[PDB]
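Below you'll find the structure, written out as structure tokens, and then a few comments.
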Amino acid sequence: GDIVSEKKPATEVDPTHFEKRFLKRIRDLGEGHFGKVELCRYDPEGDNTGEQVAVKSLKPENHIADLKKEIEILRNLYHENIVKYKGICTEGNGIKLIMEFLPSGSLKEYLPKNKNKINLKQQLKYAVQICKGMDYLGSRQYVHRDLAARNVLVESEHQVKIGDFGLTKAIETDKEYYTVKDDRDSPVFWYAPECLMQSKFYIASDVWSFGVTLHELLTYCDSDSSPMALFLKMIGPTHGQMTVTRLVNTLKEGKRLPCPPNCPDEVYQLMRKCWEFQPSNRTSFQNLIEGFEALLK
Ligand SMILES: N#CC[C@@H]([C@H]1CCN(c2cccc(Cl)c2C#N)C1)n1cc(-c2ncnc3[nH]ccc23)cn1
């Protein structure tokens, strides 16, 4: 008789599924390590009225498994100071991470441009927000490993969010740290001594990175006062492959980044507590939250 076909089952729409054909590239936003982030418009109506989104894709060069792990981490993080997961675009092994777009960008471009409207009180409120997002990440047993002002996005003049989780790793249950094997592109000037010499990553190692991020915040991310520029002035700049060993020696000696210009000593002492040589001796994120809240009174 008649040709047999398939009964069409009801097709429910997934709001976290972004079709490639409607995901239109506007410009590059940033990049890091094996990935890149682009501003796109998701435009199913094809009239330029669609929502603007930030799209993470792998740089052509392996790392598919890392991007998929990052998607699964971000998809399950829900915090006011953590960039919002929106969905995915699937290829086919390929995948793209869809996040909310924050037009003000990172603190690295925002602070040098908005010094006049961002006073100490606002800088301390951003510090609290970063600590709150980080404490939430730590409570879910994750280490960020790339905490720097460059990875902090501006939602508005009054709110910041951790904007990238490209290097985020889980800590094991009944364990205290993550062991790194791939360290070639490490942001060494933001790293705790245990990360540089023993390749161990603790929640206390993220507290060290926060201390350096706080210093950047207080210097309005000025390029000439950057953690890299300051440490290279301290140890020497032209040392090539000997730079990390010279940095470790400097930290063992008790030397640290100086107090930023116009930064009060009470704020500098909270920053120094992030830089205790032993991780067990360092301040916690909750203690930092209470320290800043006390200065905001
Ligand atoms: N945060 C941040 C800084 C960079 C990203 C860019 C990639 N990057 C990485 C870093 C390390 C490892 C890896 Cl694997 C990567 C990768 N990939 C950092 N950035 C994001 C925006 C941005 N701007 C507006 N809205 C946004 N919504 C989400 C993000 C976003 C602008 N610059």
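Counting begins at 1 with the first residue displayed.
Determination method: X-ray crystallography, 1.9 Å.
Heads up, the Cβ atoms here are built off N, Cα and C, so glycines get one too.
Here's what Swiss-Prot has on this protein:
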BINDING   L29, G30, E31, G32, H33, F34, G35, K36, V37, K56  ATP binding site
MUTAGEN   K56 to A (Swiss-Prot position 908)  Loss of protein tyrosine kinase activity
ACT_SITE  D146  active site, proton acceptor
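Feature map: Swiss-Prot annotations on the structure.
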{"residue": "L29", "record": "ATP binding site", "Cβ neighbours (10 Å)": "19"}
{"residue": "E31", "record": "ATP binding site", "Cβ neighbours (10 Å)": "14"}
{"residue": "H33", "record": "ATP binding site", "Cβ neighbours (10 Å)": "16"}
{"residue": "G35", "record": "ATP binding site", "Cβ neighbours (10 Å)": "19"}
{"residue": "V37", "record": "ATP binding site", "Cβ neighbours (10 Å)": "20"}
{"residue": "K56", "record": "mutagenesis position", "Cβ neighbours (10 Å)": "26"}
{"residue": "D146", "record": "active site, proton acceptor", "Cβ neighbours (10 Å)": "22"}
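Excluding the listed site residues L29, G30, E31, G32, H33, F34, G35, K36, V37, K56, the same chain places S57, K59, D164, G166 with Cβ atoms within 8 Å of the centre of the ATP site Cβ atoms. In the three-state DSSP reading, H33 (ATP binding site) counts as coil.
Listed in sequence order, the recorded positions near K56 (mutagenesis position) (C-alpha within 10 Å of its C-alpha) are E31, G35, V37, out of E31, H33, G35, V37, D146. Gap check: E61 and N62 flank 3 missing residues, and their CA atoms are separated by 8 Å. Gap check: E91 and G92 flank 2 missing residues, and their CA atoms are separated by 5 Å. On the backbone, the CA of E31 (ATP binding site) and the CA of the residue listed as 'active site, proton acceptor' stand 13 Å apart.
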